[PDB]
Amino acid sequence: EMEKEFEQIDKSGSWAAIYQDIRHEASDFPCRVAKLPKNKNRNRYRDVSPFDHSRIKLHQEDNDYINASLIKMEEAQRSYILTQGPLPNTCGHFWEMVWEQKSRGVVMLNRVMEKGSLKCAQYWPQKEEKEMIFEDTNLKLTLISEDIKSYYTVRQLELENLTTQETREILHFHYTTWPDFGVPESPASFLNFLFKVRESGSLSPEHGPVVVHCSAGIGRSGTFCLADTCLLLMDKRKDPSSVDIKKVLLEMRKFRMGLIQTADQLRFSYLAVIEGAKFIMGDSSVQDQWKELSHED
Ligand SMILES: O=C(O)COc1c(C(=O)O)sc(-c2cccc(NC3CCCCC3)c2)c1Br
């Protein structure tokens, strides 16, 4: 039971060993396609690659490779696509993936520049009057509107398949204050953001899997997905005790390596789930409380 385990591990200050045990037991599968010579410039980090069995394949004959993984949580019945921050040459691929996979939401947990480096390409239009055209994948992207909060921004985008002229609305949830290798300011600010993704309908099973990214697509992205999945499992059975967080994280790691980068991110996952459990089990005041405590205004 998480809350008891959390107090136990915090009392004995052994989050490092607990987290390290996860790394020791994590699945290991081949990433041969990602390591092919021709795909070197399609990877942001040499040591972060998608496993071949769960990698997202672009629908093209030339080169179907993108650094992205389909995290399919069978029991929870929710899927996520975790990918890297798009590179200057893979933004077309990124949106091609969004289109072909029928995703409605894109969750971005990093800033373009962090600690003096470029963690992610500017893959979306910043101004209405300057849409973006991706010639290689033949797609057009237009900023329709944006709602800027104190620590996150929600943008409404229009993605067009130039080949068929079909258009789709994509919601972009940009979390802008989550430090790399760090944790959110509080469970409240994190949950307020998650509940805003959730309330947009972006996670509905009627849409394709939501796309989640940071820089490498495993640390902050891993924390976000673990918390969401655990809350959903808890929700489906209306029983917080039935959720084994570490077991869920190990399950997720069968689809993409490295999920959750630090022991404190793991510890934060517990905090978020435990707090979120209040809403799941029918507390109608916490959502407004989180909103208040997050100071999004
Ligand atoms: O999102 C965050 O909090 C931090 O994000 C990041 C990075 C960043 O934002 O710069 S780099 C990085 C990384 C790059 C190469 C190898 C490994 N580490 C290996 C550890 C063993 C398993 C395979 C990955 C981790 C991670 Br994650």
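Chain A is numbered as in Swiss-Prot; shown residues: 2-298, in order.
Recorded method is X-ray crystallography, 2.1 Å.
The backbone N, Cα and C atoms fix where each Cβ goes, and this holds for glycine too.
Around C215 (mutagenesis position), the same-chain residues six or more apart in sequence whose CB sits under 8 Å from its CB are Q85, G86, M109, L110, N111, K120, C121, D181, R221, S222, listed in sequence order. Positions annotated as active site, phosphocysteine intermediate by Swiss-Prot: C215.
Around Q262 (substrate binding site), a 10 Å sphere centred on its CB holds 21 further CB atoms from the protein chains shown. As annotated by Swiss-Prot, substrate binding site applies to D181, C215, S216, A217, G218, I219, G220, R221, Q262.
What Swiss-Prot records for 3-277 is domain 'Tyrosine-protein phosphatase'.
The local packing around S50 (mutagenesis position), expressed as other Cβ atoms within 10 Å of its Cβ over all shown chains, amounts to 22. What Swiss-Prot notes for the published mutagenesis of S50 to A or D is this: No phosphorylation.
Secondary structure at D181 (mutagenesis position), taken from DSSP and collapsed to helix, strand or coil, is coil. Neighbour density for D181 (mutagenesis position): within 10 A of its CB lie 17 other CB atoms from the protein chains shown. Among the mutagenesis experiments that Swiss-Prot reports, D181 to A is described with the note: Substrate-trapping mutant.
Listed in Swiss-Prot as a mutagenesis experiment, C215 to S is described as follows: Catalytically inactive mutant; abolishes sulfhydration.
Cβ-based neighbour count (10 Å, all protein chains) for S216 (substrate binding site) stands at 25. In this structure, the recorded positions that sit close to ligand 1, with a C-beta under 6 angstroms from any of its atoms, are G220, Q262, chosen from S50, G218, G220, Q262. Take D181, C215, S216, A217, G218, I219, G220, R221, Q262, the residues named in the record as contacts for substrate: the widest Cα to Cα gap among them comes to 12 Å.
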